[PDB]
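Just passing along the structure, written as structure tokens.
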Number of protein chains: 2
Amino acid sequence: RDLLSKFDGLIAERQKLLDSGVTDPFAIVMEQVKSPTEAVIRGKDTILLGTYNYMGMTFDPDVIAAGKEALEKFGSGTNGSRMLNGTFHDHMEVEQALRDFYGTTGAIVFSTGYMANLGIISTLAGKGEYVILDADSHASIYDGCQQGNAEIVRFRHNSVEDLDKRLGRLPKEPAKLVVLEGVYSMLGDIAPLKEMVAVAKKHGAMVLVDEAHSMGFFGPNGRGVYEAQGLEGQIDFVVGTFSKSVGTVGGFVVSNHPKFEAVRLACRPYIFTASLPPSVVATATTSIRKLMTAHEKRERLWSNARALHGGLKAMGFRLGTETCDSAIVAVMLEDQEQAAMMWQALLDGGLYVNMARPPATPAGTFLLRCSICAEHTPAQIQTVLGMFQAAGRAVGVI
Amino acid sequence: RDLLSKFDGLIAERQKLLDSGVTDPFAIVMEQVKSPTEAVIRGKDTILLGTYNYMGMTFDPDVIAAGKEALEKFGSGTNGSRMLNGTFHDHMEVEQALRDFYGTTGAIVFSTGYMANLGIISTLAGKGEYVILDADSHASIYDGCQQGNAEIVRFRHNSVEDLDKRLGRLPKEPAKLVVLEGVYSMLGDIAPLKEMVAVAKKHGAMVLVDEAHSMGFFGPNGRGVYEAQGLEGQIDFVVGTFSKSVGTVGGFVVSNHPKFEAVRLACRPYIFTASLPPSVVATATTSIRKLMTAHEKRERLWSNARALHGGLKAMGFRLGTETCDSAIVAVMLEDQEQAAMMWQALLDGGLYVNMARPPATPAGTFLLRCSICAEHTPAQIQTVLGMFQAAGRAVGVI
Ligand SMILES: Cc1ncc(COP(=O)(O)O)c(CN[C@@H](CO)C(=O)O)c1O
Ligand SMILES: Cc1ncc(COP(=O)(O)O)c(CN[C@@H](CO)C(=O)O)c1O
């Protein structure tokens, strides 16, 4: 045995999945991507319904032009830390775009969303302090807790009551960070932020909200679930990513706290990595600024989401949410075999959705996840519904 | 007090540095970048000698063309995990380029170099296993140790003897990972890998070598210090980055271990982050493949390094290394004031080098770090030497 012997179980599990005759759902290659909604997968034209490209920004002509210009003018990379040689014109641009987007004085960009959560959580809360998080928080939030030296307190999934009880049992004096998400990505349901934030404040805690799955399409300014629920000016830190609505890679944290900039002085995942390529921060800047006034896209996205959610529910699918509360629609299935057969029938028929990842999914839960795009046409949505009807009936789900 | 009160000391320290009248060395903005060797900083044309762009690939015409084409054909981002919707044509291309570059069957690309170290170390070595690392290892290697649940064993900087003693005191049965770097980035000196690897193997340990600061210009195939020292076929895992010789963002690990691919099934920093934008992996692919035969660049780089190292030593500067052993030249100074005055005089005279970062530098050590580029001309190197002579004499360093 050696260091890789520990993976023998996972290897056997993947082979067991493949023994069923399905395409490996975790090795899909997009050979060509024609648009935000169309790709070629396994030599077949396929509608994309599992890409989390909520506002279709990845093919926006202004976004693409900004990226090409940045490559030409500034080259392919910075090769350095933001603290040394890695801050170019476009890095200053992208941080100001975020300040303008969120109405904050502070904005710190990280090289990935994962690293923003890893770094902000492990840097803000130290030894003798507390991080209080939802039991089903994103992996990056859990990894930030592991990276730090704080006391970690999980509360039962989606319970305002359990947050309140768990917070209330902690000592009063030490500083505390409550970490919440606006939209939770497994089922696409929304957090009761208004109520949870009131509880956090009662107990003197600071609040961090991850708005990765809401940017550009929740709240009057598209700032997130917290804005939609009336919490403008009440959230200490908002963490987000460039890899959803914005359409590239990178992470960020925004805040009005007067000492917020000091995070750059301490945060290891900010300091000890190369800054993003000029093209990446240029595309992000342009996308973020367009997202401030992308009203037609926002309306199309929600229209499409309501149509898909309403249609699948009407057909008899069991969904992760009773009402259409985000741009994620989760279809719940009875076993791994049913999920596999459904996913394959959809793929073979020309539709890509996500199969739940075993590392992300609790045992005994089986689903497919759909993500709506502002650039889906009403026609594509009806085509998708017809494909779900055909596959669902053929597999015996409905 | 709140969660940011812990930064009050760091804030005061930065202000103390600024009280000296220097430009903030940790807030430099590259307003324009004309080439790998020239920028506009504070409205002034400046020679770049602190960018770690060893092979000048960031402005290579093939590299830039590949990036622009990828933006046009595939859009600005993938918006998803490699395990789901994030594997495009160009991700498969970049992993094959690495296999060809290193002569390995295995290659896993991560969204940053930092995340490659974080993930590979925390995933390979589990509870009851050991990670044995040099005391002065890169922050990302230390952070990977923190992220995992292994026993961490540091050995005294640059000691084959201490590695041997520390390893020998551990129980024989548990699996062990020895982590080394080829070139250490603080002083630009080289590790005695041949001897350290023989020690690791005597004790039955697996070896990971970080070749971030050697790719493309050490060894017959440019694979790194390990190749230069005759260790081809003896290193279990090689970790690297795209942010130095390659010229963009991203991380990687390569290996011939038959179970290596299984890392994709387990590694949280691989799974739970968006894959790199098409343009980024296209630029990396093109750069990596060009680096396989970039002999003129490699010769220019080493010629320039020897000229700079030899010239600064000749003038009376105290350097971090007695002989020119890498493309990093560290100039050692007596105190923070001397380092500050030197750095400012160089900047005002039209040269950018790095001031040592306080988070990276041990107390009582003060240096400036120069990084050579294959695209520096002999003329620029002599200009740089003249600037060091003028600044060094004016400040009293020489
Ligand atoms: C030996 C070594 N290994 C790994 C990394 C991380 O690579 P990344 O910067 O591409 O994430 C670095 C980064 N080094 C630079 C950032 O690019 C730094 O300021 O620390 C490194 O020096
Ligand atoms: C709520 C939340 N917060 C943070 C992140 C990390 O952002 P990044 O993917 O841009 O690093 C994700 C990533 N989510 C995707 C990868 O992009 C995943 O497969 O998990 C997220 O869902």
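Shown for chain B, in order and in Swiss-Prot numbering: 22-419.
If you're wondering, the header gives X-ray crystallography, 1.5 Å.
The backbone N, Cα and C atoms fix where each Cβ goes, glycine too.
The feature pyridoxal 5'-phosphate binding site is assigned by Swiss-Prot to B:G134, B:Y135, B:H234, B:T262, B:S264. Quoted from Swiss-Prot for the published mutagenesis B:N100 to Y: 410-fold decrease in catalytic efficiency for L-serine. Affects the chemistry of the pyridoxal phosphate. Is less able to stabilize a quinonoid intermediate. Looking at Swiss-Prot, the entry for mutagenesis of B:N100 to W says: 147-fold decrease in catalytic efficiency for L-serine. Affects the chemistry of the pyridoxal phosphate. Annotation of the published mutagenesis B:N100 to C in Swiss-Prot: 23-fold decrease in catalytic efficiency for L-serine; the original residue is retained in the structure shown. Record note (Swiss-Prot), mutagenesis B:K265 to A: Loss of activity. The unchanged residue is displayed. The annotation that Swiss-Prot gives for the mutagenesis experiment B:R378 to N reads: 60-fold decrease in catalytic efficiency for L-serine. Record note (Swiss-Prot), mutagenesis B:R378 to A: 40-fold decrease in catalytic efficiency for L-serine. Is less able to stabilize a quinonoid intermediate. The unchanged residue is displayed.
On this model, are these features tucked inside or out on the surface, and what's nearby?
Summarising the environment of B:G134 (pyridoxal 5'-phosphate binding site), the number of other Cβ atoms within 10 Å of its Cβ, over all protein chains shown, is 27.
Mapped onto three states, the DSSP output places B:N100 (mutagenesis position) in coil. Taking a C-beta cut-off of under 8 angstroms and a sequence separation of 6 or more, B:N100 (mutagenesis position) has the following same-chain neighbours: B:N106, B:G107, B:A295.
Cβ environment of B:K265 (mutagenesis position): B:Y73, B:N74, B:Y75, B:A233, B:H234, B:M236 lie under 8 Å away, each six or more residues apart in the same chain. DSSP assigns B:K265 (mutagenesis position) to coil in the three-state reduction, outside any helix or strand.
Cβ environment of B:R378 (mutagenesis position): B:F47 lie under 8 Å away, each six or more residues apart in the same chain.
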Tell me whether B:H234 (pyridoxal 5'-phosphate binding site) sits in a helix, a strand or coil according to DSSP.
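Going by the DSSP assignment, B:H234 (pyridoxal 5'-phosphate binding site) belongs to neither helix nor strand, so it counts as coil.
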Per DSSP, B:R378 (mutagenesis position) is which: helix, strand or coil?
coil
Under 8 Å Cβ to Cβ from B:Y135 (pyridoxal 5'-phosphate binding site), same chain, six or more residues apart: give me those in sequence order, or none if nothing qualifies.
B:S161, B:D164, B:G272
Near ligand 1, meaning Cβ under 6 Å from any of its atoms: which of the recorded positions B:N100, B:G134, B:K265, B:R378 fit that description?
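Checked recorded positions vs ligand 1; flagged B:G134.
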